[PDB]
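Just below is one structure, and these are the notes that go with it.
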Amino acid sequence: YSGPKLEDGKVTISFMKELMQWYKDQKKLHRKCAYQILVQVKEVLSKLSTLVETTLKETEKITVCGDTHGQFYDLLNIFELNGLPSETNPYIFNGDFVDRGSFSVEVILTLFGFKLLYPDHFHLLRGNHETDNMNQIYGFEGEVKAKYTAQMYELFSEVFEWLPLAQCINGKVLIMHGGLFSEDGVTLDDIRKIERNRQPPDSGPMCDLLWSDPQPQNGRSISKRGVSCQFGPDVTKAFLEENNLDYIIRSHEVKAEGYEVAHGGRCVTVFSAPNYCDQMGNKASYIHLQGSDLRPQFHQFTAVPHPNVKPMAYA
Ligand SMILES: C[C@]1(C(=O)O)[C@@H]2CC[C@@H](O2)[C@@]1(C)C(=O)O
Ligand SMILES: [Mn+2]
Ligand SMILES: [Mn+2]
């Protein structure tokens, strides 16, 4: 084995750079190193609240990314356009790191490595795809079994259970993968109190956070997805007012331009998988926020080349 090795059993910046190059060249991280990243990140994530609360000082910035879906070569492109993660270049990845794309192992181990390296400045939120039922169908379980073992997949599944469900910046911007709720009156403290170390329920707040979508018309509708609901601008307005928030950032839907701003400014969608599944032809985006100005600034980007592996190859 001539690949990346941890230093004294821990992730370092040189390890991360080595890992990204190793993965770019389509090589596999040693199972023992992969194992170590997973057990260590499980410990880090298990200490976090279900609602991560982050302060951004006046001069501080953060980058919010949406779905990446195993598009490892596009993930590297994000880091090239926007710089590597660091204490002065923080990131939030808003779920759906795996499935669909066929470099999910590479995406997720890279993200977990950066979580270990910069735990206070690199944030991962759970998506609907960081769950067993979805992984079984949409490629990740198959990919892990092909590259490693069923045992390794079990460990991934356990780590995903500890991913936080939402993040609030400066008490003003709430970020979650899916969206708001099937019932009125859900509070930030309700989110904090969700016992999240589980596969999501078929209904209720944990489900909604991972699964819901905005709709343009007032009210709520039964979701076309078969789970959770669609929520109108009245739902968002009420939730924001009750919780003293300005707006929400969510992901979970492909958008041709990589982003959308719905509900009169109140519900932003960011999607970070360009040319999704090598078919959709969409742009992707990420968002910059600054402590001095929490209004979203969108940065669009397009797909870059990847190796000759089809989406869903491992499903
Ligand atoms: C189809 C998608 C997925 O399966 O994750 C994929 C394409 C849009 C968005 O990401 C999606 C609808 C989602 O549920 O997150
Ligand atoms: Mn998705
Ligand atoms: Mn999703």
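Since chain A takes its numbers from Swiss-Prot, the residues it shows come out as 176-490.
Heads up, header says this was done by X-ray crystallography, 1.4 Å.
Including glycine, each Cβ sits where the backbone N, Cα and C put it.
Residues or ranges marked as active site, proton donor/acceptor in Swiss-Prot: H304. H304 (mutagenesis position) carries neither a helix nor a strand DSSP state and counts as coil. For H304 (mutagenesis position), the number of other Cβ atoms no farther than 10 Å from its own Cβ, over all displayed protein chains, is 26.
In the three-state DSSP scheme, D271 (Mn(2+) 1 binding site) is classed as coil. A 10 Å cutoff on Cβ-Cβ distances gives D271 (Mn(2+) 1 binding site) a total of 28 other Cβ atoms nearby, all chains included. Residues annotated as Mn(2+) 1 binding site in Swiss-Prot: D242, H244, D271.
Taking the Cβ of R275 (substrate binding site) as reference, residues of its chain lying under 8 Å away and at least six apart in sequence are, in sequence order, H244, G245, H304, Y313, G314, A448, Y451, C452, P486, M487. The feature substrate binding site is assigned by Swiss-Prot to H244, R275, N303, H304, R400, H427.
Sequence annotations record features per position, and here Swiss-Prot assigns Mn(2+) 2 binding site to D271, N303, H352, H427. Long-range Cβ neighbours of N303 (substrate binding site) (same chain, at least 6 residues apart, Cβ-Cβ under 8 Å): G270, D271, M309, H352, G353, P375, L385, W386, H427.
Quoted from Swiss-Prot, the note on mutagenesis experiment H304 to Q is: Catalytically inactive; no effect on interaction with CRY2 but increases the stability of the interaction with CSNK1E. No effect on RAF1 phosphorylation.
Listed in chain order, the residues near the Mn(2+) 1 site other than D242, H244, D271 are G241, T243, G245, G270, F272, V273, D274, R275, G276, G302, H304, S426, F446, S447, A448, each with its Cβ within 8 Å of the site Cβ centroid.
In this structure, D242, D271 are the binding-site residues from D242, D271, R275, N303, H352 whose C-beta falls under 6 Å of some atom of ligand 2. In the vicinity of ligand 1, defined as a Cβ distance under 6 Å, the following of the binding-site residues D271, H352, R400, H427 are placed: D271, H427. Sequence-distant contacts of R400 (substrate binding site), defined by Cβ-Cβ distance under 8 angstroms and a gap of at least six in the same chain, are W386, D388. Listed binding-site residues: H244, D271, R275, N303, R400, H427. Those with a CB atom under 6 Å from ligand 3: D271, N303, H427.
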